[PDB]
Amino acid sequence: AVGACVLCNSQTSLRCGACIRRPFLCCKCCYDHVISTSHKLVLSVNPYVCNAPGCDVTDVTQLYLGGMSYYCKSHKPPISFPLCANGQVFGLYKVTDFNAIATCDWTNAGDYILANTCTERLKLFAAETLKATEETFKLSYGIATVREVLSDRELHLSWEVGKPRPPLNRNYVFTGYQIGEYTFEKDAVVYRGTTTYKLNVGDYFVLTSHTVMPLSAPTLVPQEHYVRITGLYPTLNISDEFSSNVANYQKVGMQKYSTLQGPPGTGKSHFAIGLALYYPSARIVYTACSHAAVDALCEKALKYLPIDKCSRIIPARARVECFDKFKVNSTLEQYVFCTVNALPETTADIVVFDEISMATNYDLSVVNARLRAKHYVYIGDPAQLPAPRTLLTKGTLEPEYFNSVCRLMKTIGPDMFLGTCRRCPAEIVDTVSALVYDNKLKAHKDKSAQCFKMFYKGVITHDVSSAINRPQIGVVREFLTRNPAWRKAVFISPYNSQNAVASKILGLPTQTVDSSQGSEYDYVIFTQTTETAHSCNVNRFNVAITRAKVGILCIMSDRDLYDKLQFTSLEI
Ligand SMILES: [Zn+2]
Ligand SMILES: [Zn+2]
Ligand SMILES: [Zn+2]
């Protein structure tokens, strides 16, 4: 019970017993906390409570040191010192932002803003507090017990009365009782077990609430600039394919950490793997939050790096099928491909952290904690989608508050920018260039003349809160009869329930914008479904239309985003 103060580091015996993370606070900082918030319980070796029998005064502002023990006003002896005096709380070795972080419920955008604009030690406190609150909220939702099993991909669920019903999408992963992790999709519900188990009638599902480990490492190690490439040895014989990136690879080697903003299809993955080929002896750990982002780096490595120096690290509690062509769990291979949550304790010459828009400060810290590296490279795009904030319901989280890397990218700018989109027809590139990239994204491809927009509000129905627009799906169905080439299109919409209906009426493969990110398709059909904040979010809209290599059809509800699309308008 003798640690360091989360605000000024000063050693102390005092934690805050009201904070859910119980942070060590120094005498000066502990006072400024307890006098300004509803937080009054101060723990030490013993708690700061009235030592008098039966007395229930725990508020430190109402307590005194009577010799060696603690008493309230009613029980203190004549010779006693008030625990709160001259801006201090009595303890051994004798904050506005900290107070907002410590007391907020994380339902408001301003909470996240302050967790990303505060000091570095307060970013870790914020990250721990948020994640603990997120997990304790999971305990609040109602248990689902199996009433009857229809098929191998359908059952009917009995929901706990009194406790709310969680959103039934891919985002909410349940644990069966352990018969493995299970997900659900909309009385018939589609059940997807990570284990093919005969789901017995009477078995129940709960959202797995995990213990939040404390953070120690910063989100971002302190920046060091070097005059020469440090601890890395470049090739001279370097493949013409990666000639464009060489000046940026020499920037990576001349700084402790670097930021790469790579808009869609600009060569992020190419940049990541080309770093290995430019420093052929350097040990590189490839990390991202999702298995899909780590698999994508694996696929690009399989093509350019020797397969006997690559390992795919898989946690023994396997959640979804991931990359199978590398040696599994060989922690010591020159090239290690691992999700942030599964990272081992190791060192590296270079750490490459991919899809940085999806990373939380919690993740940024866990990386700096498990990996000690000569160089850290952060790759992604603050104009693409952040991790879902399940507690955030009031206000939108702007890109500059996604995490510490995105904040640097949006304030001082990224160290390196991939400026040329090679995936998308120019109609899409020009639209997103103006929308989110300040006219700095350039199109390699010509206009395809296969990018179309239709303004059609249709009719919005709701599967609980998830939205459906049957007319917008109807307009698409009529388009498909006249446009046979599009028969191979991926259907994209901001809503699972819109996609479930699109799948039955159209038979097209189906993707939410969020699940589409990092993917590409020749033809995309996008139905905006609604004019909500969710469906009008410029990041989500940017990701939606930059999935397409050849054609896109956008059935829009929002006049603003419709008018911004530099697409051929359709009638009907
Ligand atoms: Zn302090
Ligand atoms: Zn507190
Ligand atoms: Zn008392």
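Note that chain A is numbered according to Swiss-Prot, with residues 5325-5418, 5427-5509, 5518-5526, 5531-5916 shown in order.
So this one's X-ray crystallography, 1.8 Å, going by the header.
The backbone N, Cα and C atoms fix where each Cβ goes, and this holds for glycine too.
Annotated features in Swiss-Prot:
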type    : residues                                                               : note
BINDING : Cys5329, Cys5332, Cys5350, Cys5353                                     : Zn(2+) 11 binding site
BINDING : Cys5340, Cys5343, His5357, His5363                                     : Zn(2+) 12 binding site
VARIANT : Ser5360 to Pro                                                         : In strain: Omicron/BQ.1.1, Omicron/XBB.1.5, Omicron/EG.5.1
BINDING : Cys5374, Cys5379, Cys5396, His5399                                     : Zn(2+) 13 binding site
VARIANT : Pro5401 to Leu                                                         : In strain: Delta/B.1.617.2
VARIANT : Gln5412 to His                                                         : In strain: Iota/B.1.526
VARIANT : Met5557 to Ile                                                         : In strain: Omicron/BQ.1.1
BINDING : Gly5606, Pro5607, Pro5608, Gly5609, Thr5610, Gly5611, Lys5612, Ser5613 : ribonucleoside 5'-triphosphate binding site
VARIANT : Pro5743 to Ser                                                         : In strain: Mu/B.1.621
VARIANT : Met5753 to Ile                                                         : In strain: Kappa/B.1.617.1
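Sequence features annotated in Swiss-Prot and their locations in the structure.
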| residue | record | Cβ contacts under 8 Å, 6 or more apart |
| --- | --- | --- |
| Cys5332 | Zn(2+) 11 binding site | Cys5350, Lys5352, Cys5353 |
| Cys5343 | Zn(2+) 12 binding site | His5363, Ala5434, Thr5461 |
| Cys5374 | Zn(2+) 13 binding site | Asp5380, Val5381, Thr5382, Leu5387, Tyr5394, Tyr5395, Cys5396, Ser5398, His5399 |
| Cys5379 | Zn(2+) 13 binding site | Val5373, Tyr5395, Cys5396, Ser5398, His5399 |
| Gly5606 | ribonucleoside 5'-triphosphate binding site | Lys5612, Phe5615, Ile5723, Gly5724, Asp5725, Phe5761, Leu5762 |
| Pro5607 | ribonucleoside 5'-triphosphate binding site | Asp5725, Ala5727, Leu5762, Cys5765, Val5776, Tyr5781, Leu5785, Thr5890 |
| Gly5609 | ribonucleoside 5'-triphosphate binding site | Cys5765, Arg5766, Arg5767, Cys5768, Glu5864, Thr5890 |
| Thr5610 | ribonucleoside 5'-triphosphate binding site | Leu5762, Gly5763, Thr5764, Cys5765, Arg5766, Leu5785 |
| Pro5743 | variant position | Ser5701, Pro5726, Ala5727, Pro5730, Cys5750, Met5753, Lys5754, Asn5883 |
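Checking the binding-site residues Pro5607, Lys5612, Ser5613 against ligand 1, none has a C-beta less than 6 Å from an atom of that molecule. Across the 8-residue gap left unmodelled in the deposited entry, the distance from the Cα of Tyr5509 to the Cα of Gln5518 comes to 5 Å.
The recorded positions recorded for this entry are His5357, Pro5401, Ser5613, and the Cα of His5357 lies nearest to that of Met5557 (variant position). Across the 4-residue gap left unmodelled in the deposited entry, the distance from the Cα of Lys5526 to the Cα of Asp5531 comes to 8 Å. Other Cβ atoms within 10 Å of the Cβ of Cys5396 (Zn(2+) 13 binding site), summed over all protein chains shown, number 19. Here the candidates are the binding-site residues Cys5340, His5357, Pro5608. The one whose C-alpha lies nearest to that of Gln5412 (variant position) is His5357. Annotation: residues between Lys5418 and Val5427 (8 in total) lack coordinates; Cα distance 18 Å. A helical conformation is recorded for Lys5612 (ribonucleoside 5'-triphosphate binding site) in the three-state DSSP classification. For ligand 3, the binding-site residues lying close by, meaning a CB under 6 A from one of its atoms, are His5399; the full candidate list was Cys5332, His5399, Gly5606. Counting only same-chain residues at least 6 apart in sequence, those with a Cβ under 8 Å from the Cβ of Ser5613 (ribonucleoside 5'-triphosphate binding site) are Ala5640, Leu5641, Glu5643, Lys5644, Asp5698. Under DSSP, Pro5743 (variant position) is assigned to a helix (H, G or I) in the three-state scheme. Around the Cβ of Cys5353 (Zn(2+) 11 binding site), 24 further Cβ atoms fall within 10 Å across all displayed protein chains.
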